[PDB]
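Shown next, in structure tokens, is the structure this report addresses.
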Amino acid sequence: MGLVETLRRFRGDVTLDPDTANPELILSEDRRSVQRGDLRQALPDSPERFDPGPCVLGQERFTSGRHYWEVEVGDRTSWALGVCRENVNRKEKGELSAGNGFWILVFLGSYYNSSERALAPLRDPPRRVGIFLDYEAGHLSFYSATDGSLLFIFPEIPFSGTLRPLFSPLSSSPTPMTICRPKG
């Protein structure tokens with residue numbers, strides 16, 4: 001029980017916007033969990049829905065200030081988390097890159113190093129990821145919430161207009177990606 005456990009009580013709520021979700025994604029009834037299946041569902045289409053990008057947005061809109069949120073990913077060795085401009089091309093077929101208004105951390109595999117007999121894994125993958133946004137500082141950074149390690153920090157970003165939190169479970173898995181509710 002140290003300062004980092006206490007300050008994590010600043011984590012805010014995020015609820016997913018079902019109208020933005022790629023048609024392979026399912027959402028929980030409380031809109032805090034998302035899972036990727038292997039089936040394209042029959043959903044009403046619109047410009048707001050990610051296709052073919054396997055993403056969903058939070059309902060929340062960032063225009064200023066400091067924002068922290070936590071996502072349980074569990075055993076996953078594949079996910080993407082961060083933020084994007086409200087006005088991105090949600091039908092983008094190529095890479096979702098900083099140049100097109102996507103600021104996302106992507107976990108696509110694991111590192112090992114050569115050891116005495118074999119290979120050693122570097123670290124347990126994070127089960128819980130914290131995302132920190134400081135709009136005026138142009139700051140976006142990602143942490144392993146359980147041990148407080150930095151995963152990634154973007155270079156200073158010249159944010160303008162509205163940002164949305166972005167979630168992307170990159171594999172099918174029995175493990176939903178879950179937004180952690182605020183404490184109390």
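Each residue's number is its place along the chain shown, starting with 1.
Recorded method is X-ray crystallography, 1.9 Å.
Cβ from N, Cα, C; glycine included.
Quoted from Swiss-Prot, the note on mutagenesis experiment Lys91 to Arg (Swiss-Prot position 366) is: Does not affect autoubiquitination. In Swiss-Prot, the entry for mutagenesis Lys183 to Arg (Swiss-Prot position 458) states: Reduced autoubiquitination, leading to abolish interaction with SQSTM1/p62. The structure shown retains the original residue.
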Quiz item: How many Å separate the Cα atoms of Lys183 (mutagenesis position) and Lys91 (mutagenesis position)?
Solution: 36
Quiz item: Are there any residues in the same chain, six or more apart in sequence, whose C-beta is under 8 angstroms from the C-beta of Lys91 (mutagenesis position), and if so which?
Solution: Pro47, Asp51, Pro52
Quiz item: Within 10 Å of the Cβ of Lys183 (mutagenesis position), how many other Cβ atoms are there?
Solution: 9
